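Note sheet for the following structure.
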Amino acid sequence: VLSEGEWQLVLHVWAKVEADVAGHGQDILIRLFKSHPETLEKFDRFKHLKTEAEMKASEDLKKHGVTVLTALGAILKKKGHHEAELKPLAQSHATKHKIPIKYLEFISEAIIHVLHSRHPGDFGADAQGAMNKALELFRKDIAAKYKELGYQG
Ligand code: HEM
């Protein structure tokens, strides 16, 4: 369980993300695909992209990054009360996309890396610790929902 003060560190950096959600989404997905190339294989829509330049030029990937970060932002704004938001996302990612918990750890690492690079004004050690706690809570709750849904994760 996060404290209110931890939630405020999360939401304070997220407000900066929201100045340019599309650019942040590009950076985060590219970082994920570069650090853990196996994750790109999960995306039938994107797995043909060969280089960072093609990723950056892909209008479809940009759109998808907006979708992902807007969904995550709506979860974070719930400050842990995210049961309704998690249901549909857990179901699609367990049953259709088949995204293991290890890959949600990889995107969490990519989010942290980009925030650390872009926002050292709002992403010092305490803020990063709060964000990590929020992402760990998200992954814990997704893992619980995956088990309910029948997916090992
Ligand atoms: C912060 C974590 C994540 C969030 C909030 C998120 C959110 C979303 C949303 C909102 C969608 C569209 C609606 C849906 O299908 O549920 C989506 C689609 C998808 N996600 Fe995620 N996602 C996350 C992590 C991941 C990871 C780590 C992978 C793969 C390694 C992944 C793979 C996919 C795939 C394959 C699709 C379908 C894309 C398409 O063809 O349209 N997601 N995600």
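Sequence positions for chain A are given in Swiss-Prot numbering; the residues included correspond to 2-154, in order.
If you're wondering, the header gives X-ray crystallography, 1.2 Å.
Note that Cβ sites are derived from N, Cα and C of the backbone, with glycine treated the same way.
Swiss-Prot annotations:
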| type | residues | note |
| --- | --- | --- |
| BINDING | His65 | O2 binding site |
| BINDING | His65 | nitrite binding site |
| BINDING | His94 | heme b binding site |
| DOMAIN | 2-148 | domain 'Globin' |
| VARIANT | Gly122 to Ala | In metmyoglobin |
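Note on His94 (heme b binding site): other Cβ atoms within 10 Å of its Cβ, all shown chains, come to 21. Around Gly122 (variant position), the C-beta neighbours below 8 angstroms that are at least 6 residues distant in the chain are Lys17. All protein chains shown were included, and the count of other CB atoms within 10 Å of the CB of the residue listed as 'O2 binding site' stands at 17. If you measure from the Cα atom of the residue listed as 'heme b binding site' to that of the residue listed as 'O2 binding site', you get 14 Å. Note: the domain 'Globin' (2-148) comprises 116 helix, 0 strand, 31 coil (DSSP; helix = H, G, I, strand = E, B).
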